[PDB]
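What follows is a set of notes on a single structure, which appears directly below.
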Amino acid sequence: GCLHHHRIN
Amino acid sequence: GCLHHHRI
Amino acid sequence: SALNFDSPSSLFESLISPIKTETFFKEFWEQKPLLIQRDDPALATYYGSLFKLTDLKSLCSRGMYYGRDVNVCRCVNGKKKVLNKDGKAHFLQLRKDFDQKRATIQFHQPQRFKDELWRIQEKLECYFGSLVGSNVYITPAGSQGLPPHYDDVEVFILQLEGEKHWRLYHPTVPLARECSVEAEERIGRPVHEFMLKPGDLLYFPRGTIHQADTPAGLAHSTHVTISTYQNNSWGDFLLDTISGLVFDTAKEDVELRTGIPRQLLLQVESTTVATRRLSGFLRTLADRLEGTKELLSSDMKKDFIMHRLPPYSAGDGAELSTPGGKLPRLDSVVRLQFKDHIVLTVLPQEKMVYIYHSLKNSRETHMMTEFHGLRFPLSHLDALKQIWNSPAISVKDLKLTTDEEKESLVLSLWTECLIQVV
Amino acid sequence: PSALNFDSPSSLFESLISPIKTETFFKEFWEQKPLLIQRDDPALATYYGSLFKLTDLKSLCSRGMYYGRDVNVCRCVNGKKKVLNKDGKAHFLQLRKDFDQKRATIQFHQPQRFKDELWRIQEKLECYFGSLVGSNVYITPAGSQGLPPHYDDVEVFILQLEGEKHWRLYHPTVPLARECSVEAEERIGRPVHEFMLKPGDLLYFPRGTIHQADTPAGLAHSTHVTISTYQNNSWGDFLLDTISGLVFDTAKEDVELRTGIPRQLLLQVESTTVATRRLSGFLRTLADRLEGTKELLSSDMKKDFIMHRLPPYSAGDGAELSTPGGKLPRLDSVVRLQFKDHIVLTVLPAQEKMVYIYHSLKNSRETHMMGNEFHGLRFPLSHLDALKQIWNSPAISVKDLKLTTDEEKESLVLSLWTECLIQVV
Ligand SMILES: O=C(O)CCC(=O)C(=O)O
Ligand SMILES: O=C(O)CCC(=O)C(=O)O
Ligand SMILES: [Mn+2]
Ligand SMILES: [Mn+2]
């Protein structure tokens, strides 16, 4: 659960 | 792909 | 010859009788095939009770789905031609594809419905410490269901109905970790060729190339293939252990957390510096390993305990959900229960030890943040070891600073039906 | 005249962090501590302001955007991130309502999929870093805070595009973290850095750096873009990647790692010393093997990178990226490798072992980092030295290739040429 979404799952 | 499906 | 269900060991011992376990593991296990031919009419009768073609009648009434539960196939030209329909499988349709099209039927994980195969495979999971699935193969007379090939698991084949002609070949990939079909021309001559009849048991290691066919006649062939040890090699355990070491690294230790050199993935040759750095990490890891023993996280442990069968229960799983007997007091002596269904590990203001068990696992989903367990302070580890290794131990003898946490530790394990007051 | 230098990946990064020297950056800042670059360049401020605007949301929504996947809306309440996302398609008026009335922060994902300049910038950075480079845009209305203090799992370069924002950076509780997490202010101590970002400013910090920001009261909202990279790109990841390759690629000669572990090993309540010493032995043997030969190992990291990165920036259509141009190479030609930073060489887990060449020239820009069939060229391992020649040479004569036959020399170059990887000079 990251706040910044580097790579969308 | 295995012919024997040990774990589905 | 009758299977002894008193313990995991007694079961496996009887399963392979008259072959001794000491012999099995010293000469056959993961080495070469083992054919056990018997002349035990009772055993042959027992094997027949494990699974039969007509059982699908009741099974399909329950509702069985193609692909998921059943698969219809037939070997044409070194390949498997599938005759599966999309949806629910009706016994009449299967019987049609079977008797008319000469197709072989393959039922997946029969242990989900058959209590005997459940009772057997569950004891085997305890004995091996690995998941144990099974597939039922029903082939009509004078036909062949699959082309020559090899699988990625250790197998124990039990001939249930009729006879079947088996041919085993030298493995192309010894103890393979992947399955693969082989060309009839690349396998050479059969190392073993024989006929399996009801009551017979056949074992062969992963990688063993094989192919079987039901001889001409009226009677069909029915056998169950019980498999285990999938991805359970030292290589797997090595990666499992290293992953644990790498990702369970303390907050103050950052070397393994630092980034690789930029563009390293774009290189056309392993740089000598990166190779040296890698070799250095490996040797360090090696030293860290033999150095101070300790419990490390393990995805293999978690995968096993989360997907294995729950203890066999004649009727309702009452004994598995609600604890029985008297509550353990500080003066009583206790004995751990369902020991082979318990695993101790760690997670990726003190450190904690986690205990997981499979007493509440679903039999219906076997092999087909949602799994919790019991948490305990690392300070209780030595106490947990005492209980695990003891046949019967008194609560007072537990290595804990206070008597309160001794009654607390046991009570906690008792509520989960893991402790019985001896 | 041009704000950033797009001549090469290096020139782009150099201009991006100017005046800071790249040598100083990697030696003193990268993965060590924050780097704040406050500027007062009118031209740069205007260029940054063109990278992404709050007003672009209207046009973006007309293209079909979804909540969660393309955009999130949130506000910081009681130190926790409150999500105001709706279901399905996101409409511009919904975003504006939560933004203007609820004072919510808008977070747009992977704007490089639609904004051309961000595509050009991020593609160059992927080449420079050799790692995936994604980005998220954060738009926060005046007098508000969208997110509570926290840290992320990636290296970030923050560009202030519109308005100003008040930032506070804290020492990491988990240095170079590989996981993200919210943090309670009562456990992060005093800020190591506190400042105001304005259009044209750039802020870098390593993964694990705790931070929080809020837009000052007034009429100006804040807009910034966070360009992130180096996710799961540590020595630990690479070490596991290599070991996996060394263990699951070896032929059928040494069955020792292929043999099964003792039964019930996983049921033990201690790390058995028998397995301990055995595993140590394997590790030492592997280490010796790594230094024993300059082998070429399989790498899932290489494959993950090449298949998910951005394709080369194309002003017009991808002509020179899919259709070979110029003249066909011959045995007497002088060739030069093209799109070098968009190619990887590896081996898969045929009589002789093969070497595979994969490139991202045909990768989709529209699905970049959205986590939504991938063929490459094949050559016998004997061609490796020839490939190194083409890689480590500005221009090379086809006849000079270290191959036994001329047909191999021509064939090799022809194969590479068909993928637009060769330029005949
Ligand atoms: O009897 C057959 O058709 C093949 C059975 C088989 O391959 C197995 O039991 O692993
Ligand atoms: O602007 C904010 O509220 C936080 C932005 C942030 O967390 C980031 O850019 O990583
Ligand atoms: Mn952040
Ligand atoms: Mn088989």
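Here Swiss-Prot sets the residue numbers for chain D, with the shown residues being 30-378, 386-408, 413-465 in order.
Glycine is treated like the rest: Cβ placed from N, Cα and C.
Applying an 8 A CB threshold to same-chain residues 6+ apart, the list for D:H179 (mutagenesis position) reads D:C209, D:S210, D:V211, D:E212, D:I239, D:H240, D:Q241. What Swiss-Prot notes for the published mutagenesis of D:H179 to Y is this: Abolishes demethylase activity.
Its Cβ taken as reference, D:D181 (Fe cation binding site) is surrounded by 26 other Cβ atoms within 10 Å in the chains shown. Marked as Fe cation binding site by Swiss-Prot: D:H179, D:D181, D:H240.
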- Item | Helix, strand or coil at D:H240 (Fe cation binding site) [DSSP, three-state] | strand
- Message: Around the C-beta of D:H240 (Fe cation binding site), how many further C-beta atoms are within 10 angstroms, looking at every protein chain?
- Response: 22
- For D:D181 (Fe cation binding site), what is the secondary structure state per DSSP, taken as helix, strand or coil? coil
- Task: Where the model skips 7 residues between D:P378 and D:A386, what's the CA-CA distance in Å to the nearest whole number, could you check?
- Result: 12
- Query: Across the 4-residue unmodelled segment, how far is the Cα of D:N408 from the Cα of D:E413, in Å?
  - Reply: 13
